[PDB]
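J.: To start, I am sharing the structure in question, which I have written as C-alpha cells.
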Amino acid sequence: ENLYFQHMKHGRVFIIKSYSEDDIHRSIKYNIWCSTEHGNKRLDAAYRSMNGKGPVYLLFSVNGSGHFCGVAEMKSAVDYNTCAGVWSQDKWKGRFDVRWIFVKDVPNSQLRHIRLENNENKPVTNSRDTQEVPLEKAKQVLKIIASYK
Ligand SMILES: CNc1nc(NC)c2ncn(C)c2n1
Ligand SMILES: [Cl-]
C-alpha cells in the first residue's frame, strides 16, 4: 500500500481513455502510445515542461469497461510525423514512448470515491481522455492500483 509511490514529489498524472482494447494491447507489447491531436499536445507540453525533473504517469482505462487496466510512465516527447495506420483507426496520428509499470484490472468501485477538484468534483472514474489529475488525488489512485489484489 504505502510501499508504492511514496516518493513521487513533482510530476503530473493524466487519465487515458481508449475506445480500443486492441490498441492498449499493442501499447503494452511495444511500449508506445498515441492520443488525439489535442491530447497529444497536452501530454507533450506536460512532458516537455517537466524537463525530466519528475515522472509523467498515465492511468489507462478502456471506455465502457468498468475498470482501469494499468499504469504507464510517459518516456519521450510526441513525434507527430510517423507511420500511418498502425492503430485500430487511421485517425490516431503520431507516437510517444511509454514504459508500462502495472498491467492489471482494477474495478471502478475501488476508485469512484476519489473526486477531481479541477473537474467539477467529478469522480476520477468519470474522466475523459487526457484529463489531468491533481497530484494528491493521483497519488491515491496510483497506490490503490498498485496494491489492488
Ligand atoms: C479507438 N482506439 C483508440 N486509440 C487511442 N490511441 C491509439 C485513443 N486515444 C484516445 N482514445 C479515445 C483512443 N482510442
Ligand atoms: Cl510507427
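If you go along the chain as it appears here, the first residue is 1 and each next one adds 1.
Determination method: X-ray crystallography, 2.0 Å.
Using the three backbone atoms N, Cα and C, a Cβ is placed for every residue, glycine included.
Features from Swiss-Prot:
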DOMAIN    11-145  domain 'YTH'
MUTAGEN   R12 to A (Swiss-Prot position 411)  Slightly decreased binding to RNAs
MUTAGEN   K17 to A (Swiss-Prot position 416)  Decreased binding to RNAs
BINDING   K17, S18, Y19, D23, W33, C34, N63, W87, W92  RNA binding site
MUTAGEN   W33 to A (Swiss-Prot position 432)  Reduced binding to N6-methyladenosine (m6A)-containing RNAs. Reduced ability to undergo liquid-liquid phase separation. Reduced binding to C5-methylcytosine (m5C)-containing RNAs
MUTAGEN   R42 to A (Swiss-Prot position 441)  Slightly decreased binding to RNAs
MUTAGEN   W92 to A (Swiss-Prot position 491)  Reduced binding to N6-methyladenosine (m6A)-containing RNAs
MUTAGEN   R128 to A (Swiss-Prot position 527)  Decreased binding to RNAs
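Let's see these features in context: how buried, what's close, how far.
T.: For the recorded site, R12 (mutagenesis position), the DSSP three-state label reads strand.
Reduced to three states, the DSSP call for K17 (mutagenesis position) is strand. There are 18 other Cβ atoms within 10 Å of the Cβ belonging to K17 (mutagenesis position).
Its Cβ placed at the centre, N63 (RNA binding site) has 11 other Cβ atoms within 10 Å. Taken residue by residue with DSSP, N63 (RNA binding site) is part of neither helix nor strand, so it is coil.
Non-local neighbourhood of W33 (mutagenesis position): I16, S27, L58, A72, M74, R95, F96, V98, each in the same chain, at least six residues away, with C-beta under 8 Å from its C-beta.
For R42 (mutagenesis position), applying a Cβ distance below 8 Å and a minimum sequence separation of six or more within one chain yields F14, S35, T130, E132. In the three-state DSSP assignment, the secondary structure recorded for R42 (mutagenesis position) is helix.
Taking the Cβ of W92 (mutagenesis position) as centre and 10 Å as the limit, one finds 20 other Cβ atoms among all the protein chains shown.
Annotation for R128 (mutagenesis position): spatial neighbours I15, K17, criterion Cβ-Cβ under 8 Å with sequence separation of six or more.
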J.: Between the Cα atoms of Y19 (RNA binding site) and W92 (mutagenesis position), what distance do you get, rounded to the nearest Å?
T.: 12
J.: With respect to ligand 1, which members of the recorded positions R12, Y19, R42 satisfy a Cβ distance under 6 angstroms to one of its atoms?
T.: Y19
